[PDB]
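*Asks:* Dropping the structure in here first, questions after.
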Amino acid sequence: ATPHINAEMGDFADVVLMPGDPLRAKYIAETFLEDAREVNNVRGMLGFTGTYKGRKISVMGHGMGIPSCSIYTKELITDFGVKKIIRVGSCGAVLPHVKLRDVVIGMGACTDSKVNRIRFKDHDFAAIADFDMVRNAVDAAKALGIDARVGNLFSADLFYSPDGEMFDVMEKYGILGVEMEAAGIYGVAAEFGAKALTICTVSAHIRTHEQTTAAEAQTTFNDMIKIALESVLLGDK
Amino acid sequence: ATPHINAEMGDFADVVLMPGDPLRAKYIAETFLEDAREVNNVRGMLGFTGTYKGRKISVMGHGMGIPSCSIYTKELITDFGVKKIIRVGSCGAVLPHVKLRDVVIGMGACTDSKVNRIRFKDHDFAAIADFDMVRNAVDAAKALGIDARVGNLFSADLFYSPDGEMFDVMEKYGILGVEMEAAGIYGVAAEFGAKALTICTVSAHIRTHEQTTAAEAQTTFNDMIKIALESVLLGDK
Amino acid sequence: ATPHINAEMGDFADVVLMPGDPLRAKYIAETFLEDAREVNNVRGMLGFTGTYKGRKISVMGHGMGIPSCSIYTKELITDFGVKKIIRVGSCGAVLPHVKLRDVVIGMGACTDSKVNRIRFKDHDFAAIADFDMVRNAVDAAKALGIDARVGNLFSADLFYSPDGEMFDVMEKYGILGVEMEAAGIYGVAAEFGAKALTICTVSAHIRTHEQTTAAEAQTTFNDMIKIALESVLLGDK
Amino acid sequence: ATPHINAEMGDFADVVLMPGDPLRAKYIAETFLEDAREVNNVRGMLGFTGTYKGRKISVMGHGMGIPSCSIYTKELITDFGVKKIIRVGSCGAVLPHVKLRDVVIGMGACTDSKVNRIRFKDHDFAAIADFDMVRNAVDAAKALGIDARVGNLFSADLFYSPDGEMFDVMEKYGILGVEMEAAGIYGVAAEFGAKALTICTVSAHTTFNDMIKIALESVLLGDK
Amino acid sequence: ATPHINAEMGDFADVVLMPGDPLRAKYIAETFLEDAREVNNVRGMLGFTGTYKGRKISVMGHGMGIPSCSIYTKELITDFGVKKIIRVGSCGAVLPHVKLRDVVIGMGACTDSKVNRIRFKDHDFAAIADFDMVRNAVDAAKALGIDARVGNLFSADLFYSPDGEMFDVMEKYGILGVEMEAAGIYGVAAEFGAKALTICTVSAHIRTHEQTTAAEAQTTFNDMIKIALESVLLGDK
Amino acid sequence: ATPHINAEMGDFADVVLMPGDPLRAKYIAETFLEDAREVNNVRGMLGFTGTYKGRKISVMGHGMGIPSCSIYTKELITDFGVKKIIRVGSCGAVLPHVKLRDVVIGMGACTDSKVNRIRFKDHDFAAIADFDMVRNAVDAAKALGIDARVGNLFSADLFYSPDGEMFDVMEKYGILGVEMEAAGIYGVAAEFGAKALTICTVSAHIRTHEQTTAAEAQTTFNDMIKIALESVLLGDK
Ligand SMILES: Nc1ncnc2c([C@@H]3O[C@H](CO)[C@@H](O)[C@H]3O)n[nH]c12
Ligand SMILES: Nc1ncnc2c([C@@H]3O[C@H](CO)[C@@H](O)[C@H]3O)n[nH]c12
Ligand SMILES: Nc1ncnc2c([C@@H]3O[C@H](CO)[C@@H](O)[C@H]3O)n[nH]c12
Ligand SMILES: Nc1ncnc2c([C@@H]3O[C@H](CO)[C@@H](O)[C@H]3O)n[nH]c12
């Protein structure tokens, strides 16, 4: 019923978890949700709806990059009644003791994209998460006994940057993770009046060159998923 | 001492409340702090240190504008061991449900200043507060029975803007209050590795034209001060 | 292998056709390639290698947006020996005489992305195709009796743009189609020293609602694939 | 009254000298003016009015940075009938043959602020002083046996630069001094149809009293 | 007549060759055109019209820099019925394997000018040549036994640049030649609805600081003019 | 000789007057200079040297636009010992009260060119004249009973600008005349350590104003040149 999602109103829950990888979305649905049913396959960007401890929850890929996730998050918000989006992604670390598989929560997201300047008359829009969603994730992580650091992400347009110097700048300003979506989703949420949060798992260290495998990112970043799901239940009250 | 502060290490607490108005700092010191003493008067930018419920706390003006407060925040952090800065300011509102004297908490701060682009290689730095400090303010406000919205501020360089239409864009994107400092303080905090939070009292409504007096701003915005002070105690645990 | 491609040197031909939709990649492999073998499925971004009239050819999706396709095209070039990339996508028209099903070839690509400014010290980089590839496509098109316009595409970051006025500007400057990838692929081609071409078919007329049948669309899609495939054989000499 | 100035029309002369430091405004008032009276104290930004050689003159601090002085200069111009603003400040010098107690007059003011780009559709606005005021200041200095240097200032947003990249660039293109207000004041003057001048004493690489005399005497030359 | 051209409709052919130096336009007229007559001398910017192999052809200087050539090209288009402009110039090489005397055809033109951003709402306009004119020039060069390079020029505002590093950037993204006009002409052609092409001969290597001799300069210049003229004939078919 | 001036050290005086039109330089030489002779004709950019009231003076065209005049002024300063450049041109007025044939002295020059941002690390360089030169010109005019207007010029890159509304902004900020060179000449003067001034006579009113223009002055084109020449004699004292 939308140009990139073959589904109808009601097919999605009012909260959607979104990794960039549709195969991770499939894994999450098969592993964490009961009675999961596929609700989208357009362009292979798989989305599912099921229950978690009785709560109706959806999970769907958003693809890589600001332009990709801006399409899907917009369509979910304006045409599927989605009120909350929780991005559950991977990121690269620049800080010395942020390590592989650490969970980080993006209360804010820097970017080298032009999308928000386009929205905001070429000034600086502070791309931020919903505060209550941030707090729910923090509280859920505490209850699960999982460490999670809250701060700034950097949403990059170029995974392969010609400007390695920017990584030193990011590190100097305390950037917790480099990914490619948070700032765009946060812009969409502000534009169309919904609520968003990005939680990432560290899948690479940009300095040490340590990194997980594609298979590991697809199916073993479960801490962030437990946090995301439990945080929804806290949100419901 | 530093070029704009004639004091020595120890004269300031590790937390400093900062309004733009040094006369407001003085009122706060005389009204909320016991055994208050003047620790700065360079350029008339009054700063005081005293105790609040046994806790050593400072309050000092930072002047109007990003370049003004950038100077004071830098100097406090590098030379006076300051770890937390709570800006306690005034702001104008654009949103139709935001009222005069409402308290707003700036989890993020947008800006039309160039200073963060200067820091961040001409990219978008998301100028954000420290998460724990935001939560401390929210919890303290709740305990006090004082309402407070958490969200984005906009830090303007021009109080008298030629671009009146930018207010519609701010309103569209949910900006809670227009002030002149938060994004600057947040960038300095990130640069020099400290923590910061801006809490503001709505002193004018840009749509309804309602406005408090200069006298009222100087001495009567006490809800935000109570919140800030109690938030520090929560932060100490 | 790379983080985004689970294959090794040799799995890909030195020419790769890329639609945005990985399911179209599978379609192309099944319909126009002989002895097609799937060589990638990381993140569900299907890629296949086979032969067309004896010539080894690969086809793989690139996802939506400049950041997505920039990852895949970079990795193909630096790690898989890929010499030529031909994007085969869809676009929206703004010109009155450009009709649904028309084939456009992007000799250049305008953009509102910041990726090329990041590469090019904030100056104007003209994102352009390889001339021989453009010529090969024009000649292949002629031999199949298919008309094609050659000129500028516009690669947009925001499918749902808040700036409707920009479409008038694109029309005024002769933009043939609006898509979301070409300028990004062309920047990668220049950065890493390879050759690229984007060919699109018009699937929408922006400022209407007009569409064709799923049949007219498939036939037209097929026409583009044939132009792309025949253009490669011409390039081989 | 305005949100930042507790006074009424007539409380200010039509010319206002403005140092950054309000305590320096007080000093100027007490030292050079007859019958000096405090006319503003909102936010502690002290302003005074009195007479210099029979001529009504006001002096008021403008605070540090473009945003601060933009508020005060605008309000003076639009709400208190002020026609001329003379900033009297300090600056740091980058040029070798520009000396450690020299008086420089900013005929132009560079900046890394975005405020004039906001005013001028993201093009380059040459932030300039009023020419007659520059002339009056040069002649006033000359009559006092001071050769003031006239040229470009640089108005910085960041007193504490993250990288200091601009210092060599300022030296290369002949900037006479570095301060934090001129480009802002000149933008306000252009936007609201008034006249402005910034005069600075090179504080780093009296003197102070000399600069003030120059400013005041330049007003009297302007009156003729 | 127009403010910088004292001539009337008909005085120019529908195609105009344009060197920067008006004295070179005079040489071209005298050397290559039959029955050449001078049709402009305003500001000393000599223009001539005559025939080449029976075909009416004009040649006129455009002066140095984007602002200068933008004036002349605009006026020819809106008031003299000119359809095609061929800039014929010299350029400096940055690439090690681009040699003195090489012929470069600018299918695209990069620039550090702001003129196209002014036209294109501060986004990236890809300043491109007309495709048929590019192909006509390649084919004409081939028939003359010359292999021209086709790619990007860079059009600089500053002949004497203070930013030496930009040349490294140009070299990195494969710029074929540096001159001062192409991007401006391409911008005018798109704005006013005409066709343009820039052909240059490399007369300098920016790194080696080598410089073509006068004898080879005259030779390769003549080759460039032959290519331009014969390309017009090819285009007429 | 320099790449654009076929002359030797000594052929030029240490002060050079520059109109845009080389034929105008010719006119100035013949009308005002004694024993004038041609010192350059490269690209038809005529330069002459002679005496005015015993004072050795030169006059040479600079062509149209910032990039053209930037080339000539640089070379004169670095290779011909030129100390002062006085541009003598025409300009268009945007203020209704400015008169036809009024003389405008550009103490400053705004621009939409990027050349000074390239020099000044993307910040705002105030392109200004030499103060003594400005005063000399003011005094010279006054002596001849002409009240010259002293303030900002605007140096445009596009004589045919697509942004008519920018002229409203110029009027609002008090711009006295629109031309195409001053800001560039001032940038070169500061870059290479020389002194410059632009003097213009108003030759048109730009755009239609409700008001009605003041009137028209009795001042002549020759009057402007005299002011320029006389201003040099004052400078000599
Ligand atoms: N070191 C890194 N840099 C940038 N992005 C990523 C990611 C995420 O994975 C994708 C790119 O691999 C994209 O969606 C991004 O958000 N993981 N590790 C990353
Ligand atoms: N409506 C409004 N707009 C902008 N700033 C302010 C303020 C704050 O007060 C000062 C200007 O009045 C400055 O510090 C700014 O942050 N109060 N009301 C405001
Ligand atoms: N009218 C339009 N605008 C933008 N993109 C597209 C496309 C292509 O389809 C995808 C988005 O639907 C993306 O890859 C884009 O290049 N088809 N029609 C389009
Ligand atoms: N070397 C220097 N750099 C920046 N600002 C200043 C000043 C002025 O002093 C204040 C900062 O101390 C501010 O008003 C600025 O304009 N004096 N010397 C300076």
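We number chain F the same way Swiss-Prot does; the residues here are 2-238, in that order.
Note: Cβ is positioned from N, Cα and C throughout, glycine not excepted.
Pulled these from Swiss-Prot:
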- F:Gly21, F:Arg25, F:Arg44, F:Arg88, F:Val89, F:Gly90, F:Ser91: phosphate binding site (BINDING)
- F:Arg25 to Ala: Severe loss of catalytic activity. 20-fold decrease in affinity for phosphate (MUTAGEN)
*Asks:* Indicate the candidate from F:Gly21, F:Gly90 with the smallest number of other Cβ atoms within 10 Å of its Cβ, considering only these binding-site residues.
*Replies:* F:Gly21
*Asks:* My understanding is the cutoff is Cβ-Cβ under 8 Å with a sequence separation of 6 or more in the same chain; which residues meet that for F:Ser91 (phosphate binding site)?
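*Replies:* Correct list: F:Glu180, F:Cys201, F:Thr202, F:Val203, F:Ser204, F:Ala205.
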*Asks:* Which of the three DSSP-derived classes (helix, strand, coil) applies to F:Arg44 (phosphate binding site)?
*Replies:* helix
*Asks:* List which of the binding-site residues F:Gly21, F:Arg44, F:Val89, F:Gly90 have a Cβ under 8 Å from any Cβ of chain E, in sequence order, or say none.
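*Replies:* Only F:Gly21, F:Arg44 pass the 8 Å Cβ test.
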*Asks:* According to DSSP, does F:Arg25 (mutagenesis position) sit in a helix, a strand, or coil?
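*Replies:* Going by the DSSP assignment, F:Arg25 (mutagenesis position) falls within a helical segment, counted as helix.
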*Asks:* I'd like the number of other C-beta atoms within 10 A of the C-beta of F:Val89 (phosphate binding site), please.
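*Replies:* So the Cβ neighbour count for F:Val89 (phosphate binding site) comes to 23.
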*Asks:* So how many other Cβ atoms are close to F:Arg44 (phosphate binding site), meaning within 10 Å of its Cβ?
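*Replies:* The answer is 26 other Cβ atoms.
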*Asks:* Counting every protein chain present, what is the number of Cβ atoms, excluding its own, within 10 Å of the Cβ of F:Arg88 (phosphate binding site)?
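*Replies:* The answer is 28.
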*Asks:* About how far apart, in whole Å, are the alpha carbons (Cα) of F:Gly90 (phosphate binding site) and F:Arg25 (mutagenesis position)?
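*Replies:* Answer for this pair: 10 Å between alpha carbons.
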*Asks:* If I take the Cα of F:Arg25 (mutagenesis position) as reference, which of the binding-site residues F:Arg44, F:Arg88, F:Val89 has the closest Cα?
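*Replies:* So, of the listed binding-site residues, the one sitting closest to F:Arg25 (mutagenesis position) is F:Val89.
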*Asks:* What is the number of other Cβ atoms found within 10 Å of the Cβ of F:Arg25 (mutagenesis position)?
*Replies:* 22
*Asks:* Going by DSSP, is F:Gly90 (phosphate binding site) sitting in a helix, a strand, or coil?
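*Replies:* Assignment for F:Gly90 (phosphate binding site) reads strand.
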